[PDB]
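**Q** A single structure is presented below for examination.
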Amino acid sequence: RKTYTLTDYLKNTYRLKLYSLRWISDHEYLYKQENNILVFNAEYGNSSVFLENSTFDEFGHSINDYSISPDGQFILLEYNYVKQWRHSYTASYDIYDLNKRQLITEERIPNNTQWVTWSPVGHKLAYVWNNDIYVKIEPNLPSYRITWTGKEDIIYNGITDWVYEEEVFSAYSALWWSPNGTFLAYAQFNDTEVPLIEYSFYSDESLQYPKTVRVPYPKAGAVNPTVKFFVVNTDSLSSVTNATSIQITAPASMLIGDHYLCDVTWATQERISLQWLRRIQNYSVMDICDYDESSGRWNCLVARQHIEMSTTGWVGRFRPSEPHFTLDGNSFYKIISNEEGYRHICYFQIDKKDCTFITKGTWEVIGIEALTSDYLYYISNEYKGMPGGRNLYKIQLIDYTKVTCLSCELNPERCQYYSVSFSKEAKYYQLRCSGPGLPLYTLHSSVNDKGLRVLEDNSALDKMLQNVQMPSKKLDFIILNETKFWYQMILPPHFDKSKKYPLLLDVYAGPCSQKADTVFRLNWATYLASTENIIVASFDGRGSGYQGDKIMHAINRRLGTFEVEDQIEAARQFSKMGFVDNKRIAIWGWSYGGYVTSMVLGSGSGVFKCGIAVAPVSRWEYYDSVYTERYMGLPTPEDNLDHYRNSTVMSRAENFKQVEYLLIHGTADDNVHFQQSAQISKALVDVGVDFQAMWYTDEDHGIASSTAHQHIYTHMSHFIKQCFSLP
Amino acid sequence: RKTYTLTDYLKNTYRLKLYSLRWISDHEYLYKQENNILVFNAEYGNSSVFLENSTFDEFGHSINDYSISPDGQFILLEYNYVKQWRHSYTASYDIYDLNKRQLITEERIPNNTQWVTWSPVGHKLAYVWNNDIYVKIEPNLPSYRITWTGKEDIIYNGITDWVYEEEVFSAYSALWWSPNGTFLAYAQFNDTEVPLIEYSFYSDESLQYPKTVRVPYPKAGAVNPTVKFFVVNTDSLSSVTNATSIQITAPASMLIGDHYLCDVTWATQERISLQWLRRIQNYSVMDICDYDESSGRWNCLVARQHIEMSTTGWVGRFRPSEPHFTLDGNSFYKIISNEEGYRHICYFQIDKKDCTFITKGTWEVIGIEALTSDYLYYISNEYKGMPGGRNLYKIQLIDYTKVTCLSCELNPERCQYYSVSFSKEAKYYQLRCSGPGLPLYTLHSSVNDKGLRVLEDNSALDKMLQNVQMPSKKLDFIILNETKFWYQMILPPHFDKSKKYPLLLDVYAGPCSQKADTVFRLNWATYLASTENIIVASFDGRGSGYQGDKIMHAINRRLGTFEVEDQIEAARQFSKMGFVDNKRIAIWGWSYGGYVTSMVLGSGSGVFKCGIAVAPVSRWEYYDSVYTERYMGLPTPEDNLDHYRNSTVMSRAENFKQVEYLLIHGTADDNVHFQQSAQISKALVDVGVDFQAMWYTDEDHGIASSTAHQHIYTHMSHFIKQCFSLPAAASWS
Ligand SMILES: *[C@@H]1O[C@H](CO)[C@@H](O[C@@H]2O[C@H](CO)[C@@H](O[C@H]3O[C@H](CO[C@H]4O[C@H](CO)[C@@H](O)[C@H](O)[C@@H]4O)[C@@H](O)[C@H](O[C@H]4O[C@H](CO)[C@@H](O)[C@H](O)[C@@H]4O)[C@@H]3O)[C@H](O)[C@H]2NC(C)=O)[C@H](O)[C@H]1NC(C)=O
Ligand SMILES: N#Cc1c(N2CCC[C@H](N)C2)n(Cc2ccccc2)c2c(=O)n(Cc3ccnc4ccccc34)cnc12
Ligand SMILES: N#Cc1c(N2CCC[C@H](N)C2)n(Cc2ccccc2)c2c(=O)n(Cc3ccnc4ccccc34)cnc12
Ligand SMILES: *[C@@H]1O[C@H](CO)[C@@H](O)[C@H](O)[C@H]1NC(C)=O
Ligand SMILES: *[C@@H]1O[C@H](CO)[C@@H](O)[C@H](O)[C@H]1NC(C)=O
Ligand SMILES: *[C@@H]1O[C@H](CO)[C@@H](O)[C@H](O)[C@H]1NC(C)=O
Ligand SMILES: *[C@@H]1O[C@H](CO)[C@@H](O)[C@H](O)[C@H]1NC(C)=O
Ligand SMILES: *[C@@H]1O[C@H](CO)[C@@H](O)[C@H](O)[C@H]1NC(C)=O
Ligand SMILES: *[C@@H]1O[C@H](CO)[C@@H](O)[C@H](O)[C@H]1NC(C)=O
Ligand SMILES: *[C@@H]1O[C@H](CO)[C@@H](O)[C@H](O)[C@H]1NC(C)=O
Ligand SMILES: *[C@@H]1O[C@H](CO)[C@@H](O)[C@H](O)[C@H]1NC(C)=O
Ligand SMILES: *[C@@H]1O[C@H](CO)[C@@H](O)[C@H](O)[C@H]1NC(C)=O
Ligand SMILES: *[C@@H]1O[C@H](CO)[C@@H](O)[C@H](O)[C@H]1NC(C)=O
Ligand SMILES: *[C@@H]1O[C@H](CO)[C@@H](O)[C@H](O)[C@H]1NC(C)=O
Ligand SMILES: *[C@@H]1O[C@H](CO)[C@@H](O)[C@H](O)[C@H]1NC(C)=O
């Protein structure tokens, strides 16, 4: 039979089908099919046409995406999409009135809009343009300008700056409408004193002089952006006077030094919760703020303030967890690390400081998915004690013993990794199984957790794959110091335990990482195992996630230590299996995985023949403040400078004489600056180590343009094949 | 015996000895021996200690260089040397008083000084600091500030900006003392509207944020720096008033558009000559300017202007040639292209337009070396009709048929490439033979051209090389369309014409290049031939120099055409030789050679298996104005934009699917910007062509730091060895 080839991976010959729906009520969803939008009844599965694929035939611009107002009266059409960072972009927008069949031609959303969002009910709009916020009460009416301080690279109103986008909110938006749309809350970031990262951008060959891109980016220990928080009442805006925004100040325990705003969650129409985190990220404070109708102000009583602190590490997996408030806003549920270091759901009353744990065990809650009047729905890795599996559960709010696993037993051999999408009030849910078998999308009723129908079963892909020699995936563990450490192996087709195969260790190994799981993927590793007969392994050692704080916090203040040592130990635990050729063990990774690959190659272990680091971190002082300091503290003599200096790739340069190394980096990487690889290469040159390199002109951290993506995987495939003597 | 290995090349195991002397008079020279400065009598060869080595250790810092004042009373000590571009650098300076035997610690030359020079007689000093000129009449006295307009990256007084340093003066200095030191002439450059090239500099790993280096650099067709010229009388400076600089303006034939100052040559104590060149570099004017006692100004008589133009190309090899004035300053000798396109010596009278050629023939004068009342001494490649040879000749000024070759027959098997250093009034001359045998330094007296003695014969190196399997060099020619084109081959030891060797074509091929010559070199090619048994060949095709304008101007307005085609043709001719393996032909080059290598690899010729381009030009609009426009004109639709767009490496990307390519570039290259290779790689990625790359962090055009130099040659050696199917060798660590 044929194999899954590199061209198959690069050209997406074998496509995974999805079933992306958008819930519009508690009983119906929208589903885009053949460019027309259908509305489905969840109970019976019948549909009607919501919006025909011919409606916008005469539009004149290619439509990137759409957003229907929650009341179904209008549609926002996004076009002229121009990417910025991981989440940010600018675009043009048109509004179409679905009842009148008219495009709005006056008081339009401006071109180069940075963010736009409908209110959660009705059809108000808030948007950010030139770093200032604007509100439109009706699509055909003029905008009210909320802020006047917006300034490129300095003041950001309602949008995040680079570090808050990448490391805190995972979004460009910094706008939060209240549940019924009365209030619009927003953050303001000030990057005045934040230093700029500067790099060249070459552009098309017609550009005679390269451009210098300058981005406010705080490296570890550098001056950070400051933040303020405001709430404006959108129902009391005037065309005559400027809008009044009410500031909600951070608590005094945060104002004493540098801090961050880390979560914004509306609890009710008149109550908002804010979480603040100290720059030393082991202390966080949640304020619960209530609107005072008599003064028009927002007050956060200390009686409703909650503290979260960590004595062994930082707070949260990547940040303090989100609270899930009951409808009345008087209580909330939140994931918290318990006394044994396992993250479980805690129930809080707003004015009581000790929470009650509602789940427990040597496993963790991954996320809270829905909170109804009677049940809380959550995803965990409890099932079979497998940290790399995910299943949906529900728990009765009045009786914590009444737990039901909703997905564990549906299709246990095919499906061990689920996510979920609930309807507006959770009467229905779509389950999305991503492995170990082919992804499966099903619809269920929460009335008694009964299956309704299969939405997408990937039968088309299954038929195409029957003709292909596909690899298999093994998920198991090794025991070190009486602790299980999980690994996965992508095994070549017709795998023979008596034979010896080359092995490639695919590594991430950053804090809270998980590379051993039950997910079905079609990627470069599939090609390496299917066509090249390489075993592609990954291992989750100390520092990895979802297994409790004794493992995750093992690398606290000590990156580049145990997680590096554990990848080497894993390869020792593998290299001695009679199926592993110990003369052909390689290692590769991107980003944090590039850092760990480089630290492993520089370890002098003698285990690895070769390795590839793509856009690696090389020294923690070069990476951003929020991520780096969470695990490393500050690079000062009083704090953790000694370990910052001891954990660099450059200090290990002499040991690279023992290995074949390929170092790759995009020149326009705004995230892990090209500087990091420029310092590695300089250190290798300074000690007389030969190595392979590749820069990618004008590519960023993703090296994701169509041509660059094909080129990097082609180059890396030649490198691994030469390392392993594969024809 | 052992071979000449890569480590031998990288560690300079086999060192060529030199004999660098400094003439101080018409009969004496200075020479550094065991860190001591000795003064030698040319006639007898006896020496005396001028300055003991120990003196250099009484400062507390290492001395980079020294300069003894012309009167021998002071020594200028250079330290804290910090390199800038090819020629420019800053340094600290101390002056030591040889008569008082003491360091001068008062009114010191400032730290970060950009340029310093003694007057040509006596001990005056002129220096440039913070882009302004200062003059010291006595080394321990306060300096007189000459200019007050200096401003970093904007106004340069007495020093060149980037493009004038690299492309016009081949120096950072823009100061010219008059012969007896009365006057100090200087240029002022104004870069206000010149765009900046910006690139990152990473520095030591402790630097948290990379630095952006910003240099005013005019790319082809961009706004150029403007220039002004001034002369100050240093004998009439006041401690009370500011100095009066007298401006000398360019002739109006230059002022009509963009132009350059291209030569400054003093003729007498009161006469200076200047050459100006239009931005379209086929028209130049020499002005002859006299000091006027009645006004205190400089008069450039219009009747004394000399125009030099080119109808087939640009003026001069790289710029108009320098004039050599007779003692009275009423006439001068200058190398000019004759009616047949050969560069020969012309004799001019200052007030007469037509010149008289004093030499002729199908060969060229390389340079005028000395001029006395009876003779003119010059270097040419006349001997044996070999354009890659060099010899010293003398011509009687009273009879041009009376030409004597001074070096041709001294040692014809060992010595075919000479340079010379004459004493102050040409009473003696040192001859420096650089090949084909080991370099040989000899001293001669001009009266009857008597050989006085051998100064350095490299006998120590000869003894070492007797135990090494050294390669040989063949210099010959191929005939193309009734024209001889020369080539050289570095041949492996025990060369067997019955065996098939791999061949690497080492290319420069830029306008006026010469890669086929009689010079003895110990370089990477020596290792490739000696140890790896690779033939390293070079070829001088169309556009190459020293063979007349018909060959040199063939590429006028057409870079990336005939010089590229000729390298492919040369390799075809070599590949047919039964001693070349046609399956193992590679090409490599740096700079213009990188551009040619890349154009050859993208040609689709099928001749070359692989190649390496180091810091290549990829598109002419990315390179500097002065060099680029000299050959290409302007990148405008009205001028030569079509050819600028047709001669890029990027347009040939699809053809690289047929070859193995290694692209290398330093990230801090201020000369051929990293941009050039960044656009090549992007074009190769865009067509799906695999290739090998290497960047060199913080290295410039030379990739010349000790560690980067070793690394680049090691990386290129592995690449060539793999291309040629040659074996590898393990090493302990
Ligand atoms: C998926 O299929 C569902 C099942 O058919 C669809 O639901 C149906 O929607 C229609 C339209 O909203 C409802 O229509 C009428 O309902 C009552 C009468 O209901 C009775 O008869 C129905 C059969 O005709 C039964 O289905 C009911 O159970 C019940 O016995 C009428 O009184 C209404 O009239 C009013 O509204 C119409 C406009 O809609 C006006 O024209 C009238 O003048 C009057 O004002 C509706 O005609 C129907 O009841 C409902 N059936 C259900 C829920 O069981 C569902 O819409 C579809 N979904 C999609 C996305 O396609
Ligand atoms: N999601 C996510 C990830 C993350 N971050 C989440 C929080 C925000 C932070 N800026 C980035 N990093 C960590 C990281 C640390 C420092 C610098 C950059 C990124 C990594 C990472 O590293 N890998 C690994 C990873 C990323 C991409 N491809 C890979 C291919 C093979 C092996 C590993 C791979 C995978 N995912 C992430
Ligand atoms: N001297 C000198 C050179 C020169 N210039 C003289 C005038 C001023 C100009 N800026 C630089 N270029 C030409 C050039 C053109 C464009 C960009 C940069 C340089 C070259 C060049 O190209 N090579 C070739 C050359 C240079 C160095 N090493 C080599 C190794 C192998 C093969 C060839 C090599 C050699 N010398 C020179
Ligand atoms: C957006 O840009 C287009 C193209 O220039 C222009 O026609 C249109 O009027 C702009 N829209 C707005 C809202 O300014
Ligand atoms: C931004 O912060 C700077 C100090 O870093 C301050 O001077 C400035 O007023 C602030 N701007 C706003 C709009 O808060
Ligand atoms: C609103 O504020 C802006 C910026 O301060 C100002 O220019 C404008 O005059 C204000 N408008 C009113 C009505 O006060
Ligand atoms: C929205 O909530 C606000 C705040 O309580 C309230 O004043 C308003 O009436 C609510 N709107 C609706 C439509 O219920
Ligand atoms: C937070 O971290 C700092 C730095 O490691 C430490 O000094 C402090 O005690 C920590 N707080 C807790 C509660 O552990
Ligand atoms: C196991 O314990 C030993 C002894 O304390 C320690 O050195 C090693 O790092 C541990 N390895 C793990 C936890 O993988
Ligand atoms: C060389 O010797 C002569 C005497 O013959 C003497 O006058 C002269 O000074 C000497 N020169 C040196 C530099 O020793
Ligand atoms: C040069 O720098 C050194 C070190 O800072 C200083 O001691 C010295 O005085 C400086 N010299 C002059 C001439 O300014
Ligand atoms: C430099 O040139 C600019 C025009 O480009 C002019 O404004 C300026 O005055 C000049 N400066 C000097 C000192 O000549
Ligand atoms: C010399 O020129 C400078 C700069 O224009 C000026 O500051 C200074 O006062 C002048 N000195 C005299 C003595 O005129
Ligand atoms: C130097 O030349 C100038 C200009 O002719 C003259 O005034 C001066 O006397 C000369 N110096 C000597 C030492 O002859
Ligand atoms: C100089 O070159 C330009 C462009 O080729 C040409 O138009 C002009 O005639 C040339 N001048 C001479 C003197 O040949």
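Residues displayed in chain A correspond, in order, to Swiss-Prot positions 40-766.
The header says X-ray crystallography, 1.6 Å.
Cβ atoms are placed via backbone N, Cα and C, with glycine included.
Pulled from Swiss-Prot, these are the listed features:
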ACT_SITE  A:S630  active site, charge relay system
ACT_SITE  A:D708  active site, charge relay system
ACT_SITE  A:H740  active site, charge relay system
MUTAGEN   A:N85 to A  Does not inhibit dipeptidyl peptidase activity, interaction with ADA and homodimer formation
MUTAGEN   A:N92 to A  Does not inhibit dipeptidyl peptidase activity, interaction with ADA and homodimer formation
MUTAGEN   A:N150 to A  Does not inhibit dipeptidyl peptidase activity, interaction with ADA and homodimer formation
MUTAGEN   A:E205 to K  Inhibits dipeptidyl peptidase activity
MUTAGEN   A:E206 to L  Inhibits dipeptidyl peptidase activity
MUTAGEN   A:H750 to A  Inhibits weakly homodimerization and dipeptidyl peptidase activity
MUTAGEN   A:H750 to E  Inhibits strongly homodimerization, dipeptidyl peptidase activity, interaction with CARD11 and T-cell costimulation activity
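Can you tell me where each of these features sits in this structure?
**A** Sequence-distant neighbours of A:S630 (active site, charge relay system) (same chain, 6+ apart, CB under 8 A from its CB) are A:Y547, A:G549, A:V653, A:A654, A:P655, A:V656, A:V711, A:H740. Secondary structure from DSSP puts A:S630 (active site, charge relay system) in coil.
Within the same chain, residues at least six positions away from A:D708 (active site, charge relay system) with a Cβ under 8 Å of its Cβ are A:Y238, A:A654, A:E738, A:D739, A:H740.
A:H740 (active site, charge relay system) carries neither a helix nor a strand DSSP state and counts as coil.
Under the three-state DSSP scheme, A:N85 (mutagenesis position) falls in the coil class. Sequence-distant contacts (6 or more apart, same chain, Cβ under 8 Å) of A:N85 (mutagenesis position) comprise A:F79.
Sequence-distant neighbours of A:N92 (mutagenesis position) (same chain, 6+ residues apart, CB-CB distance under 8 A): A:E73, A:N74, A:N75.
If you take the C-beta of A:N150 (mutagenesis position) and look for same-chain residues 6 or more apart in sequence within under 8 angstroms, you find A:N119, A:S131. Classification of A:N150 (mutagenesis position) by DSSP places it in coil, neither helical nor stranded.
In sequence order, A:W124, A:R125, A:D663, A:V665, A:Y666, A:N710 are the residues of the chain that are 6 or more apart from A:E205 (mutagenesis position) and have a CB within less than 8 Å of its CB. A:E205 (mutagenesis position) falls within a helix when secondary structure is assigned with DSSP.
For A:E206 (mutagenesis position), the Cβ neighbour count at a 10 Å cut-off comes to 20, with all displayed protein chains included.
Of all Cβ atoms in the protein chains displayed, 25 besides its own lie within 10 Å of the Cβ of A:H750 (mutagenesis position).
In the three-state DSSP scheme, A:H750 (mutagenesis position) falls into the helix class.
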**Q** Applying an 8 Å Cβ threshold (strictly under) against chain B, tell me which of the recorded positions A:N150, A:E205, A:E206, A:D708, A:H740, A:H750 fall inside, in sequence order.
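**A** Listed in sequence order, the recorded positions near chain B are A:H750.
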**Q** Tell me the Cα distance separating A:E206 (mutagenesis position) from A:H750 (mutagenesis position), rounded to the nearest angstrom.
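**A** Computed Cα spacing between A:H750 (mutagenesis position) and A:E206 (mutagenesis position) is 29 Å.
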**Q** Can you see whether DSSP assigns A:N92 (mutagenesis position) to helix, strand or coil?
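**A** It is coil.
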**Q** Can you tell me which of these recorded positions sit near ligand 4, meaning the Cβ is under 6 Å from at least one of its atoms: A:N150, A:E205, A:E206, A:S630?
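**A** What lies within reach of ligand 4, judged by Cβ under 6 Å, is A:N150.
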**Q** Tell me the Cβ neighbour count for A:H740 (active site, charge relay system), meaning other Cβ atoms within 10 Å of its Cβ, over all protein chains shown.
**A** 20
**Q** Less than 6 Å between Cβ and the nearest atom of ligand 1 is the rule; apply it to the recorded positions A:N85, A:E205, A:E206, A:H740.
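**A** The recorded positions passing the 6 Å Cβ test are A:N85.
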**Q** In DSSP terms, helix, strand or coil for A:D708 (active site, charge relay system)?
**A** coil
